[PDB]
Structure formats: C-alpha cells, structure tokens
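Student: Before we start, here is the structure in question, set down as structure tokens.
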Amino acid sequence: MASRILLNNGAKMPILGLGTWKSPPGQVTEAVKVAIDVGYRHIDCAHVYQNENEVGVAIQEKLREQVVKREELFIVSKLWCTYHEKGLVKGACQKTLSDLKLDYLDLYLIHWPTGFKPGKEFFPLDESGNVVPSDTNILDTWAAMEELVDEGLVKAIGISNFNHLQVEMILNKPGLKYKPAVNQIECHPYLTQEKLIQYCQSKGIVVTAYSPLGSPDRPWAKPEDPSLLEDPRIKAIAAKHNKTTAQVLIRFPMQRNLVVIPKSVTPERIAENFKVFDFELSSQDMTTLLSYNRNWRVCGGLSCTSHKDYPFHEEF
Ligand SMILES: NC(=O)c1ccc[n+]([C@@H]2O[C@H](COP(=O)([O-])OP(=O)(O)OC[C@H]3O[C@@H](n4cnc5c(N)ncnc54)[C@H](OP(=O)(O)O)[C@@H]3O)[C@@H](O)[C@H]2O)c1
Ligand SMILES: O=C(O)COc1cc(F)ccc1C(=O)NCc1cccc(C(=O)O)c1
C-alpha cells in the first residue's frame with residue numbers, strides 16, 4: 001500500500017504517524033528519534049500536550065544528522081481552545097513553531113471546535129466547575145487559520161473533532177479561501193465513524209484516526225471500559241495474519257483510506273507499529289472489525305457538553 005495520501009492543498013501526507021499525547025517529556029525525544037530512524041515521517045503534536053519542545057529536539061537532531069530532510073517530514077500541530085480569538089492564533093502557531101524548531105508546519109489543526117476564555121489555564125473554569133467559553137465562532141477562527149497559510153507559517157490547515165454539521169459550516173463559510181485539508185477524529189473498531197468518514201471523504205477532506213489502539217494510557221480509564229488490545233475477536237484476526245493486535249488495529253484505518261497516528265514511547269513498539277505495509281486485511285476482516293462498533297469514545301469531552309459548539313450531541 002502507498003505510504004502517502006494526496007491532500008486537497010496538493011501536498012502528500014504520510015498515512016502512518018507517531019502520536020505524542022501523554023508521551024513523557026523525558027522520553028519523547030528518544031521516541032521521536034527512534035521513530036524517524038525506523039521510518040516514520042509524520043509526527044502528530046499539540047501545544048496542549050506540553051511536550052513540543054522535547055519533540056522538537058528530536059526533529060532538529062535528525063535534521064542536523066541528515067537522517068531526513070525537512071521536506072520529507074510531515075509535522076502536525078493543533079491550535080488549543082484558549083487561542084481561538086483572531087488576535088491570538090498567529091502567536092499560538094509561532095510558539096508551536098519555536099518549540100518544534102521549525103519554520104513551517106505541514107498541517108495545523110483547530111484542535112477542538114469549542115473555544116475557551118484566553119488566559120494561562122488550558123481549561124478556564126467558573127467557580128462552579130464549568131469551562132468558560134469564548135464568544136469567537138469557528139468561522140472567524142477558520143479565517144485566522146487561513147491567514148497562517150498566506151503568511152507561510154503552515155502549508156495546510158484543518159480541523160479536529162468537528163462533527164459533520166461543523167465541517168459543513170466551514171465548507172459553507174462565506175468567502176471561504178482554503179478548504180480544510182484534514183479532519184482528525186477518534187476512530188477504531190469501537191467507534192467506527194462510517195457516517196462522518198464518508199461525508200468528509202466525499203468532500204475531499206482526508207480523515208486522520210486518533211486513539212487507534214483505544215488509548216490504554218488515557219488518564220480517565222476505568223476497568224469496566226472495553227479494551228481493543230485485549231478483545232479476543234481482534235486477537236484472532238491478528239493471529240490469522242501472524243501480526244500483533246496493534247498491527248491489525250493500525251492496518252484497519254489504513255485500508256479505509258485514513259491516516260493513523262498510534263502513540264508509543266517504547267522503542268520496540270514504535271518499530272512494531274510501523275511494520276504494517278506488508279500484509280492485507282480481507283474485506284471480510286474489515287467488515288468484521290467494523291461490526292465491533294459501540295459508539296465508545298476515549299475523548300468524550302464530558303466537561304464541555306454545554307458549550308454551544310460541543311461536537312458530540314449530533315449523531316455524527
Ligand atoms: N485531536 C485530538 O483531539 C486527539 C485526541 C486523542 C489523541 N490524539 C492523537 O492521537 C495519538 C494516538 O492516540 P492516543 O495517544 O490516545 O492512544 P493510542 O495510540 O490508541 O494508544 C497509546 C497507548 O498504546 C500503547 N501501545 C502503543 N503501541 C502498542 C503496541 N504495539 N502494543 C501494545 N501497546 C501499545 C502505548 O504504550 P507506550 O507508549 O507505553 O508504548 C500507549 O499506552 C495521540 O498520542 C495524539 O497524538 C489526538
Ligand atoms: O484533546 C486531545 O488531543 C487529547 O485529550 C486531551 C489532551 C490534553 F493534553 C488535555 C486535555 C485533553 C482533553 O480533555 N480532550 C478532550 C476535549 C478537550 C477540549 C474540548 C473538548 C470538547 O468536547 O469540546 C474535549
């Protein structure tokens with residue numbers, strides 16, 4: 001299978017990337033160095049993850065060592081919710097660029113459709129515990145993202161955790177200058193996303209699947225939650241193909257024309273997770289994996305359910 005997918009800005013994006021949410025700052029530099037050494041060319045980042053400086057150390061070393069050229073890397077970051085105001089977007093992007101040791105991003109995403117009050121706190125709260133929203137809507141934030149393209153800071157812009165009506169709002173924006181290149185959403189066999197994926201693909205928007213392994217290290221995991229990596233039905237498909245369960249979970253979105261961004265800081269797993277271009281799931285395997293959908297979300301945003309732009313009230 002081909003290693004890159006063509007975006008609607010004319011650039012090619014590697015279909016496998018390394019995730020970095022929860023990667024400890026003291027381990028992520030080595031993780032990214034290992035990833036680049038074993039073939040990864042796409043790193044998924046975000047300011048809210050609090051480790052972009054350390055990710056950047058790895059990128060810069062591998063560029064200095066000439067393991068890769070900058071044009072061969074595809075670096076993604078995301079605008080956090082407290083920076084949706086038009087006057088804050090450029091500085092937020094520039095802080096990410098500074099931290100990552102880059103003079104452009106390949107892709108910059110609106111991390112969530114919900115804007116929050118600016119300030120030091122990433123989740124500003126009222127005295128009763130509700131997140132304090134911003135009054136800047138998604139269309140004005142989108143225009144600010146378009147400016148970043150026109151200033152050379154980013155090669156592509158996109159969105160993340162946008163439902164289909166929110167994607168449609170961007171596509172129908174008066175005076176839209178650049179369509180979103182990507183919508184990055186949670187997707188795995190327990191949250192298969194058929195409706196939202198087909199909508200985005202039908203509009204030429206590439207979908208990136210996050211938490212493809214079910215995020216076993218998510219900080220809010222409960223024992224009662226379903227576990228993809230331990231699901232005997234998925235293990236059986238992996239055994240049949242002589243691959244690991246993680247390798248099946250990574251190959252699955254690839255065969256749906258998605259980009260996928262598994263996270264690891266474990267060198268052996270970083271290498272394992274990349275060895276997914278040497279086998280094929282059958283159509284029956286794919287339909288079987290799709291059948292496991294239960295609309296289960298790692299990232300449910302349960303604390304933002306009253307925000308006017310909360311994405312997960314709508315069916316898709
Ligand atoms: N846009 C958004 O709102 C958003 C939200 C969530 C995630 N994301 C992005 O998507 C990335 C991936 O999602 P995620 O971090 O939630 O979780 P994930 O990639 O589904 O799972 C990561 C977990 O799986 C473990 N793991 C990795 N490879 C493994 C393997 N081969 N065998 C067994 N365990 C393995 C990792 O352990 P070790 O690290 O200890 O090896 C870690 O605990 C994030 O890091 C972030 O970049 C974006
Ligand atoms: O967001 C990610 O990439 C991974 O999760 C996180 C990572 C962090 F470093 C810090 C917080 C989160 C988090 O709570 N996300 C969920 C979230 C965030 C903002 C709004 C909504 C909403 O439902 O509107 C939902």
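Header says: X-ray crystallography, 1.0 Å.
Every residue, even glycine, has its Cβ placed from backbone N, Cα and C.
Found this in Swiss-Prot, in case it helps:
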type     : residues       : note
ACT_SITE : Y49            : active site, proton donor
BINDING  : 10-19, 211-273 : NADP(+) binding site
BINDING  : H111           : substrate binding site
MUTAGEN  : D44 to N       : Reduced glyceraldehyde oxidoreductase activity
MUTAGEN  : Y49 to F       : Complete loss of glyceraldehyde oxidoreductase activity
MUTAGEN  : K78 to M       : Reduced glyceraldehyde oxidoreductase activity
MUTAGEN  : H111 to N      : Reduced glyceraldehyde oxidoreductase activity
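Mind mapping these onto the model and telling me what they sit next to?
Tutor: Close to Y49 (mutagenesis position) in the fold, though at least 6 residues off in sequence, lie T20, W21, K22, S23, each with a CB less than 8 Å from its CB.
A271 (NADP(+) binding site) falls within a helix when secondary structure is assigned with DSSP. There are 16 other Cβ atoms within 10 Å of the Cβ belonging to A271 (NADP(+) binding site).
In three-state terms derived from DSSP, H111 (mutagenesis position) belongs to neither a helical nor a strand segment and is classed as coil.
A simple way to gauge crowding: the CB of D44 (mutagenesis position) has 26 other CB atoms within 10 angstroms, across all the protein chains here.
According to DSSP, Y49 (mutagenesis position) sits within a helical segment.
In the shown protein chains, 25 other C-beta atoms lie within 10 A of the C-beta of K78 (mutagenesis position). Secondary structure at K78 (mutagenesis position), taken from DSSP and collapsed to helix, strand or coil, is strand.
Counting only same-chain residues at least 6 apart in sequence, those with a Cβ under 8 Å from the Cβ of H111 (mutagenesis position) are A46, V48, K78, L79, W80, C81, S160, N161.
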Student: Round to the nearest Å and give the CA-to-CA distance linking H241 (NADP(+) binding site) with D44 (mutagenesis position).
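Tutor: Between the alpha carbons of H241 (NADP(+) binding site) and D44 (mutagenesis position) there are 28 Å.
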Student: Tell me the coarse DSSP state (helix, strand, coil) of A221 (NADP(+) binding site).
Tutor: coil
Student: Which recorded positions, if any, among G10, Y49, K78, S211 have a Cβ under 6 Å from ligand 2, given in order along the chain?
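Tutor: Checked recorded positions vs ligand 2; flagged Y49.
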Student: Going by Cα-Cα distance, pick out whichever of the binding-site residues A221, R251, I261, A271 is nearest to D44 (mutagenesis position).
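Tutor: That would be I261, nearest by Cα distance.
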Student: Which site among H241, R251 has the most other CB atoms no more than 10 Å from its CB, taking these as binding-site residues?
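Tutor: For the binding-site residues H241, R251, the Cβ with the most other Cβ atoms within 10 Å is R251.
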Student: Which recorded positions of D44, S211, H241, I261 contact ligand 1 in the sense of C-beta under 6 Å?
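Tutor: Among the recorded positions listed, those whose Cβ sits under 6 Å from ligand 1 are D44, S211, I261.
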Student: So if I draw a 10 Å sphere around the Cβ of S211 (NADP(+) binding site), how many other Cβ atoms end up inside it?
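Tutor: Looking across every protein chain shown, the total is 24.
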